[PDB]
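Engineer: Next up is a structure, given as structure tokens.
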Amino acid sequence: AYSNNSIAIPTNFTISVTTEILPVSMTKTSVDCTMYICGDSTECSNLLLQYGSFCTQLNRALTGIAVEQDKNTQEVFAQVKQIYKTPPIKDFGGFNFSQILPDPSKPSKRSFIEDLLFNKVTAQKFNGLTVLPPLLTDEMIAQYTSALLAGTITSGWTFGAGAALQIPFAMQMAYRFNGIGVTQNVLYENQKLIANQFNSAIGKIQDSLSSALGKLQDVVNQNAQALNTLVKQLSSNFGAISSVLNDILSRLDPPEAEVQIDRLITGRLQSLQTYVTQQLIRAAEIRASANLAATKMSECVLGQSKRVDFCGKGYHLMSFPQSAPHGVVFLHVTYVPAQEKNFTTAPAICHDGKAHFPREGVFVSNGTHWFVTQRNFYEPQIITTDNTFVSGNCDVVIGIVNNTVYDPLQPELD
Amino acid sequence: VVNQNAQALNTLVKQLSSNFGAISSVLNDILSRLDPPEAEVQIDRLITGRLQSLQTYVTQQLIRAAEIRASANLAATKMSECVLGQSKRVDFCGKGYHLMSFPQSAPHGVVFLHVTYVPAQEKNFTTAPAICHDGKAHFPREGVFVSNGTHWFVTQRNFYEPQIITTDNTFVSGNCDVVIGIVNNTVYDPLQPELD
Amino acid sequence: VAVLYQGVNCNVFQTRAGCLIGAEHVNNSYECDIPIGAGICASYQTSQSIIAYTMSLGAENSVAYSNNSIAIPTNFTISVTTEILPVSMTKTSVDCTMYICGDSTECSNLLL
Ligand SMILES: *[C@@H]1O[C@H](CO)[C@@H](O[C@@H]2O[C@H](CO)[C@@H](O)[C@H](O)[C@H]2NC(C)=O)[C@H](O)[C@H]1NC(C)=O
Ligand SMILES: *[C@@H]1O[C@H](CO)[C@@H](O)[C@H](O)[C@H]1NC(C)=O
Ligand SMILES: *[C@@H]1O[C@H](CO)[C@@H](O)[C@H](O)[C@H]1NC(C)=O
Ligand SMILES: *[C@@H]1O[C@H](CO)[C@@H](O)[C@H](O)[C@H]1NC(C)=O
Ligand SMILES: *[C@@H]1O[C@H](CO)[C@@H](O)[C@H](O)[C@H]1NC(C)=O
Ligand SMILES: *[C@@H]1O[C@H](CO)[C@@H](O)[C@H](O)[C@H]1NC(C)=O
Ligand SMILES: *[C@@H]1O[C@H](CO)[C@@H](O)[C@H](O)[C@H]1NC(C)=O
Ligand SMILES: *[C@@H]1O[C@H](CO)[C@@H](O)[C@H](O)[C@H]1NC(C)=O
Ligand SMILES: *[C@@H]1O[C@H](CO)[C@@H](O)[C@H](O)[C@H]1NC(C)=O
């Protein structure tokens, strides 16, 4: 229902925690050029000398892809070069943080949620398909995620722009409310309710991740499928008589075998060209996912964002990053007002003959009453001379009513 | 970028010298060592090999152009956000707090120069979330209450500046029983001697 | 030099990257300099030689957390920083006739 004289104001609010997943890197692979076309044959190298520039381009291109996974891993999990210790005392005002911070007695340095994500996560070398291992282990990555998680719980946002500064958590959350337009007294009046809502939403997340991940197994699926695709090409002919070079060499002198060897060479070289171009496109797609995740790391975690729907859904408060195989997991802590009530409203108020405009609030009315409240939450205040400012007369305002203003200087006259 | 272009050109030039299975790479030697009806297979092998080289060169240049355009759009957004006005995004106009920025030209590119605002030294202090005067709670307007341990002040959240606590720096919104951490300390009203 | 192998299981130093020949393993860890893989970073320090060590994560510092104490900056600095970005690349054009065919008529006929 839309009207020219009405407004509805939030009265309660709820907190909720939202998950989003993004891939960060992908399996590194290096494919020899000679071995794939030629096994242990000496004559198979000689016919390949004419195309030596193709082997040098194909070996250089997978190296240039190989360094990109190292830059993608090195740009998201490293916004600080200081490892912040984790305090022993665990009282943070009633906000129970026993799930995202890692328990010391655990033998691995993951916490509980990283293990749930680790359990959800799902000879080849003879043909020359080598897999190189990533530069960083999951324990050192988990050391970086533990430093980043500790820095928001200890220093707020002023540790990634400068040297760390301590601050209790009770003022950190009130600093986050004034950034979205809410007075801080709503935090100080209802801390136990939000703390138990935050603990219940963490338990809801533990139940939701345990019941999904459709964007972190596919990137492994594409590489494993494409590798089996290059495997099956070893048994194709291309209009040849056999699929094994030593069988051609064992049965027919080399001059009477060059017509089969060149026909196998062009086909296998063409399949290498296909595999290399497919890896270049997927690597560029990963580069795009990596730069976007690095911006979310430097935007949601450090500082607070003024962009609607950049971190979660709702008015963003905090984030808590986690680490899982080949990808990051963000945990946004949004704020969503709940109950509302319809009310009569007015742009301005005339009293003395001067238009009284509200400072930071909006004028509301209950019929018998006239109050002012903050835009994003209900709290009724009487009209005073410290809550409005005067400007001009009352004839230029289309919608104005009459109501008396109490001067707080009346007892000052007594 | 200059290195990548000079390699991509040099490989095109080097591929001219390979026969790709032929008995010579010089077209005039093909036309002199066979009749064209029998030299068409050597010419077609050179045609297929040079077309494969040109195909790979073109695909490589299409690939590089898309990344260069992505970097140009990123520099455009830094041009309209770092140079003009301030941003409130941290780690997107250089380390720490950013004030203004200064574009400088460079061959195939641009160099930005930020002016960063970084705190340095600090001092330890005993805080309080809120202060109970006479039944009412006094929350600071935008400050945070600090105290050396013998005097209580209020200041901004990023720079030291002691100021005497006053009724014009706090607003009341209830009582003291709903707030844990509140201390007992009186508040000065500067208007009382003005009434005398 | 120090020759490193990838899949070869053998100053021999055996790692998860392969077999490492010609580097003296030490227990003193440093900031990474030359990355090899699996957490191994080599350097040329003390006599000085090609040494092998497990990388050192960031730098340690103590954190101080209280339930009633705050820290307020009292001095500030001004500095400048640089960021380099490429905006364009060299424009090139290649003719489909001259590259494929030098001087010849049937080489143009075959390309119809
Ligand atoms: C705003 O919503 C919260 C959460 O529902 C309310 O908190 C509950 O209040 C009732 C009061 O009887 C308690 O029994 C519950 O335990 C509280 N929390 C839960 C888990 O629901 C709060 O009272 C609501 N406030 C308003 C203004 O209605
Ligand atoms: C936090 O929750 C866990 C799991 O229920 C519990 O074992 C722990 O004691 C709780 N800690 C606090 C501070 O209540
Ligand atoms: C708004 O509240 C008034 C006062 O109770 C009531 O008369 C009216 O029906 C309400 N309007 C809506 C939108 O329900
Ligand atoms: C608001 O709408 C009502 C019903 O159409 C109308 O009578 C009244 O004049 C309107 N007031 C303004 C300020 O437009
Ligand atoms: C406010 O009071 C003036 C003077 O009596 C009157 O002319 C005007 O119509 C009133 N407006 C209302 C009813 O809000
Ligand atoms: C800090 O914690 C200690 C131990 O629980 C407690 O005695 C003290 O009152 C707390 N101080 C504040 C202001 O929270
Ligand atoms: C503060 O003063 C009130 C009233 O005298 C008293 O009841 C309360 O215990 C005092 N609290 C402290 C912290 O001294
Ligand atoms: C290397 O070989 C030795 C002897 O067979 C064996 O004990 C060891 O486990 C092997 N290590 C690896 C990395 O395979
Ligand atoms: C810190 O600030 C004071 C007062 O402005 C000044 O005297 C002192 O030289 C400054 N120190 C530094 C680190 O520049």
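Going by Swiss-Prot, the residues shown for chain C are 608-617, 641-676, 689-754, listed in order.
This deposition comes from electron microscopy, 4.2 Å.
For all residues, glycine too, the Cβ spot is worked out from N, Cα and C.
This is the feature table in Swiss-Prot:
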| type | residues | note |
| --- | --- | --- |
| MUTAGEN | C:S673 to A | No effect on O-glycosylation by host GALNT1 |
| MUTAGEN | C:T676 to A | Partial loss of O-glycosylation by host GALNT1 |
| VARIANT | C:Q613 to H | In strain: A23.1 |
| VARIANT | C:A653 to V | In strain: 19B/501Y |
| VARIANT | C:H655 to Y | In strain: Gamma/P.1, 19B/501T, 19B/501Y, Omicron/BA.1, Omicron/BA.2, Omicron/BA.2.12.1, Omicron/BA.2.75, Omicron/BA.4, Omicron/BA.5, Omicron/BQ.1.1, Omicron/XBB.1.5, Omicron/EG.5.1 |
| VARIANT | C:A701 to V | In strain: Beta/B.1.351, Iota/B.1.526 |
| VARIANT | C:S704 to L | In strain: Omicron/BA.2.12.1 |
| VARIANT | C:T716 to I | In strain: Alpha/B.1.1.7 |
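I'd like to know what surrounds each of these features in this structure.
Structural biologist: C:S673 (mutagenesis position) falls within a strand segment according to DSSP.
In sequence order, C:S689, C:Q690, C:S691 are the residues near C:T676 (mutagenesis position), counting only same-chain partners six or more apart with C-beta under 8 A.
Listed in sequence order, C:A647, C:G648 are the same-chain residues six or more apart from C:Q613 (variant position) with CB atoms under 8 A from its CB.
The secondary structure of C:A653 (variant position), as reduced to three states from DSSP, is coil rather than helix or strand.
In sequence order, C:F643, C:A694, C:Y695 are the residues near C:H655 (variant position), counting only same-chain partners six or more apart with C-beta under 8 A.
C:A701 (variant position) carries neither a helix nor a strand DSSP state and counts as coil.
All chains included, 7 other C-beta atoms sit within 10 angstroms of the C-beta of C:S704 (variant position).
In the three-state DSSP scheme, C:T716 (variant position) is classed as coil. Sequence-distant contacts of C:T716 (variant position), defined by Cβ-Cβ distance under 8 angstroms and a gap of at least six in the same chain, do not exist.
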Engineer: I need the most crowded of these recorded positions: C:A653, C:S673, C:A701. Count other C-beta atoms within 10 angstroms of each C-beta and give me the top one.
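Structural biologist: The largest 10 Å Cβ neighbour count belongs to C:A653.
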Engineer: Rounded to the nearest Å, what's the C-alpha distance separating C:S673 (mutagenesis position) and C:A701 (variant position)? Just drop the number here, would you?
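Structural biologist: Distance (Cα to Cα, whole Å): 18 Å.
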Engineer: Out of the recorded positions I have (C:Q613, C:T676, C:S704, C:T716), which ones have their Cβ sitting under 6 Å from ligand 9?
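Structural biologist: Correct list: empty, so none.
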Engineer: Determine, to the nearest whole angstrom, how far the Cα atom of C:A653 (variant position) is from the Cα atom of C:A701 (variant position).
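Structural biologist: On Cα coordinates alone, these residues lie 25 Å apart.
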Engineer: Listed in sequence order, which of the variant positions C:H655, C:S704, C:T716 sit with a CB under 8 A of chain B?
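Structural biologist: Among the variant positions C:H655, C:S704, C:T716, the ones whose Cβ sits under 8 Å from a Cβ of chain B are C:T716.
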Engineer: Near chain A, which of the recorded positions C:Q613, C:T676, C:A701, C:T716 can you find when the cut-off is a Cβ distance under 8 Å?
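Structural biologist: So the ones by chain A are C:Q613, C:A701.
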